[PDB]
Amino acid sequence: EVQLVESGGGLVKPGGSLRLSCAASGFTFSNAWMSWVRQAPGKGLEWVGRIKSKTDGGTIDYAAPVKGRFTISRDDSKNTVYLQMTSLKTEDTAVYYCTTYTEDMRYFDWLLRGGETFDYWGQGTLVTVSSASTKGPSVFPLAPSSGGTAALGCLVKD
Amino acid sequence: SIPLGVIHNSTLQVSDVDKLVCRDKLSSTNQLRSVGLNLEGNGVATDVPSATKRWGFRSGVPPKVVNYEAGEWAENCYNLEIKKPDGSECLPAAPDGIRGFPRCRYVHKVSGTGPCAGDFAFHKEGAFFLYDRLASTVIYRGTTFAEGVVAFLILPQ
Amino acid sequence: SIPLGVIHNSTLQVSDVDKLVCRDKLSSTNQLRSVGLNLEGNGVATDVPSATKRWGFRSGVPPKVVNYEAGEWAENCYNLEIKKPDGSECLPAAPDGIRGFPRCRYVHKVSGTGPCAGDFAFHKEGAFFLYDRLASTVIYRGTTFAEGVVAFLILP
Amino acid sequence: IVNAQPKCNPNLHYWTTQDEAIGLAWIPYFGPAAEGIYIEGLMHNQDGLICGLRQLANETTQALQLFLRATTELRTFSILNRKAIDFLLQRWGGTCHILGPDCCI
Amino acid sequence: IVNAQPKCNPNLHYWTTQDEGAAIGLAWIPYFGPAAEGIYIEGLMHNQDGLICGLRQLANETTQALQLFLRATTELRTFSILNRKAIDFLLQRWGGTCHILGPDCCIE
Amino acid sequence: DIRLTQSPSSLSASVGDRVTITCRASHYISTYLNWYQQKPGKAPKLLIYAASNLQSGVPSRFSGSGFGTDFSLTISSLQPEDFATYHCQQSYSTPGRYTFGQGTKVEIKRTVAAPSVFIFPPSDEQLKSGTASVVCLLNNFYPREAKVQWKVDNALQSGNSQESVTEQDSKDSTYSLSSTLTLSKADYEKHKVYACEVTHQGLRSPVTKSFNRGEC
Ligand SMILES: *[C@@H]1O[C@H](CO)[C@@H](O[C@@H]2O[C@H](CO)[C@@H](O[C@@H]3O[C@H](CO[C@H]4O[C@H](CO)[C@@H](O)[C@H](O)[C@@H]4O)[C@@H](O)[C@H](O[C@H]4O[C@H](CO)[C@@H](O)[C@H](O)[C@@H]4O)[C@@H]3O)[C@H](O)[C@H]2NC(C)=O)[C@H](O)[C@H]1NC(C)=O
Ligand SMILES: *[C@@H]1O[C@H](CO)[C@@H](O[C@@H]2O[C@H](CO)[C@@H](O[C@@H]3O[C@H](CO[C@H]4O[C@H](CO)[C@@H](O)[C@H](O)[C@@H]4O)[C@@H](O)[C@H](O[C@H]4O[C@H](CO)[C@@H](O)[C@H](O)[C@@H]4O)[C@@H]3O)[C@H](O)[C@H]2NC(C)=O)[C@H](O)[C@H]1NC(C)=O
């Protein structure tokens, strides 16, 4: 019923900018809090940012290694949230996931604490930052020339 | 009439006093429970200015106390030592056997002065002050309480 | 669950809360009785040193009182006026409506001093202090009591 | 119920406040003082009842104490009433099926 | 029961004074028993089938009625509420003549 | 600001066992934890919000518990689809850097499975580029631990190979491992016999698959 789609990921050189887009459908977008959470290949999950709804003022919060280089925005007429990345550093190479904090979980928070529970997660996008250019894959067949069951593969290199 | 909660098959409904359900079974007074629930649990503001703005002084209404058997752990409780500018006590001492609320993470102890224009301090929204297994309409001096309301249940057993 | 006495013609049993005996008949609250029985009747030492060795001071435990409708005539009762060495009272005054045990042949009245290291004096064996139609967990000042325990019965 | 106490008093010299009406002595002004409102009686050990009763009291104490720990009543008078209520709920709390063990008909 | 509160606590961290049974040793004696702060037992009850929130709502909807009761009585402390509810429960079924195959008679 | 620490880091249990993961907090927190299920290659899926509360659609075998600093996640009886990495995240304050735990990866236990072994020589089209990559395949084996050693003309080689492990299959709880060996064209045409030897618990004796250049 609820689905989120991330887009805009790609290769960017260290120090460059990049714009990520998050499309949402299946719920009330104008009343839900949005958040960006990234996962490094070897560092697990890391929270990036948070944006409130237009009801609570829509204040934005960022992470410590992230402040001053990223900027979050939202469009309620299109149910979309954008993340802008400037002065990017090599440590920000990660798989970025777009998450939503629905109005229903606002109702379960009773002590009125600012922290949120991440309800639904999207497919996520890949953001790679390295001092190298793109290279095409190499496809080579692996011939099967074993008994009743046999195995067959192909190899991709470089 | 006073409402009563019915829990059957992990479901809760108000017992209809007009209706008669012969399948309801009450085989012991142990199946009857009174429970205190904290206004905290409904999302009310717990900062001291809002809580004290929910309380007010009034004369002419005798206080009343009703027991309850089980309660909820509070994050925030309050304990008031308020005097008038002339030094006289605004709140009465805790009656015999009225002890503080037994489970508080934070006890907000407020001291100071006010006009205290009334013999007793009541909850402006009609809630109760929960003490050690006793709910009162009024605030007692120097005695930790939680803001709450009371429900009555028949447990399935 | 509090044991309920089941009385028959020359029979006494504990009422089984799991079981249901339809032949048992309770046609009135007059058939329900609470009774206080004196530790005297179980053979406990009644001399002052043993009795006072059965009592001890403790703080932090609120006193509790439960009524009983009928009691036993005591040979030996006790009445304590104990102060601390600084002259302050060790025991609280009798609450309103708590009078002395109504039937005592001998009242052992003990006066003196002690450390009284606690807000209330309790019975170390968990028995009760029986007063005038009120049983308490604690000793009150200057108020004659008997040591005892409470039973509940349905009379036929 | 087997009395396992060191000794037992076989005689129960009981006193109570239960009513026995003689003249107009029931008026509090003309009534007796707090010392003369009791009636006495002597009940001997018959068929081993008395001693057993004493044992019962012992075996009751713990439970009673626990009850007094749970409640916050300074004085508890509604014990017999609650036991009667449980007595009624045990038989008629649920649907009473004719010729059943939990139905008295 | 429709919960109409602004927010709800889905978790019930409950405390009570009923003993859980299997009392160890002689700890039931008040002299050796715990103090007034340690006579409680705790438990955690999660929101199942929307029960917890509903319970809170119930308490809310009870409050008014309860207050009225406390206005009528002159007891400084009222403990006989549950007992009265049980008495009314029994009177509801067996207060009058119990006619077989009747609506106000619970028989077999 | 707030530290979360999971335990254990890795876990291996059989189908139908009671699994319990612990999440510890540095500061005081009153039931703000949340349990998320993340299967490899997919997005984290919310299982538990606050304490002991199951999200609609989550099966009944999952259960939460605890408050304060320590929290417990319990699966009554494991099932094959439960193989995933689970995370605990606090919602007490605005999230800090260490708000998400490092994660606990649950692994399913089954009977010891003997690996099916194959070997693939480098292709002629790949030999045309000047680089050679021989493949050694060990599929359908549990547990994951296995020993792969390359021997060229009965000479053990090291530092020129790389291993790759496939995640646990969803239908059958069996792993797969691929060993890629990369050499130059000249050094590849310098030797006759090439063998990959493997040791595993499902085989009484370690087995070796070999071939000669240009064989049939
Ligand atoms: C069971 O649950 C229900 C539903 O939650 C409760 O109903 C609530 O009842 C209270 C009063 O009984 C309602 O409170 C009212 O709110 C209005 C709006 O709040 C303004 O003020 C606050 C505080 O400054 C602001 O934060 C907020 O943004 C709003 O600006 C007030 O207008 C009401 O008037 C009060 O204030 C004025 C000025 O001080 C006083 O002069 C008045 O006399 C009065 O005190 C009042 O505050 C609340 O809105 C109800 N809830 C809902 C959802 O409508 C029950 O109270 C509850 N029962 C129990 C027993 O707890
Ligand atoms: C209900 O009825 C029961 C049964 O009588 C009561 O239980 C008795 O409690 C008293 C408490 O004082 C016990 O008396 C004391 O017993 C000590 C140990 O002896 C007993 O316990 C061990 C261990 O279980 C047994 O192996 C042994 O055989 C005994 O049964 C004595 O050491 C005590 O002091 C004695 O020595 C001192 C010197 O240090 C003297 O000063 C004393 O006078 C005394 O001689 C004391 O005797 C009694 O034993 C218990 N009865 C038993 C266990 O059968 C309950 O208290 C009672 N409850 C209520 C509410 O009335």
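Here chain E follows Swiss-Prot for its numbers: 504-611, in order, are the residues you see.
The deposited model was determined using X-ray crystallography, 4.1 Å.
Positions of Cβ are set from backbone N, Cα and C atoms, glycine also.
If you take the C-beta of E:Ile532 (mutagenesis position) and look for same-chain residues 6 or more apart in sequence within under 8 angstroms, you find none. Looking at Swiss-Prot, the entry for mutagenesis of E:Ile532 to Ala says: Reduced infectivity.
Take the CB of E:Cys556 (mutagenesis position) and look out to 10 A: across all protein chains shown you find 25 other CB atoms. One mutagenesis experiment named in Swiss-Prot is E:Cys556 to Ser, and its note says Induces GP1 secretion. Complete loss of virus capability to enter into host cell.
The Cβ of E:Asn563 (mutagenesis position) has 20 other Cβ atoms within 10 Å, all protein chains considered. Under the three-state DSSP scheme, E:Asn563 (mutagenesis position) falls in the helix class. One mutagenesis experiment named in Swiss-Prot is E:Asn563 to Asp, and its note says Reduced levels of expression of GP, GP1 and GP2. 20% loss of virus capability to enter into host cell.
Among the mutagenesis results in Swiss-Prot, E:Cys601 to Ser has the note: Induces GP1 secretion. Complete loss of virus capability to enter into host cell. The residue drawn here is the original one. Remark: E:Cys601 (mutagenesis position) has E:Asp607, E:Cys608, E:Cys609, E:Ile610 as non-local neighbours, by Cβ distance under 8 Å and separation of at least 6 in sequence. For the recorded site, E:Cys601 (mutagenesis position), the DSSP three-state label reads coil.
Taking a Cβ cut-off of under 6 Å from any atom of ligand 1, the mutagenesis positions E:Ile532, E:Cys556, E:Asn563 reduce to E:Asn563. Contact with chain B, taken as any Cβ pair under 8 Å, is found for the mutagenesis positions E:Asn563 out of E:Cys556, E:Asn563, E:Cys601. Contact annotation for chain D: of the listed mutagenesis positions (E:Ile532, E:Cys556, E:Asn563, E:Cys601), E:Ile532 place their CB atoms under 8 A from a CB atom of that chain. Among the mutagenesis positions E:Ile532, E:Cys556, E:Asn563, the ones with a Cβ under 8 Å from a Cβ of chain C are E:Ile532.
In the three-state DSSP scheme, E:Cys556 (mutagenesis position) is classed as helix.
When the Cα atoms are compared, E:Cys556 (mutagenesis position) and E:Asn563 (mutagenesis position) turn out to be 11 Å apart.
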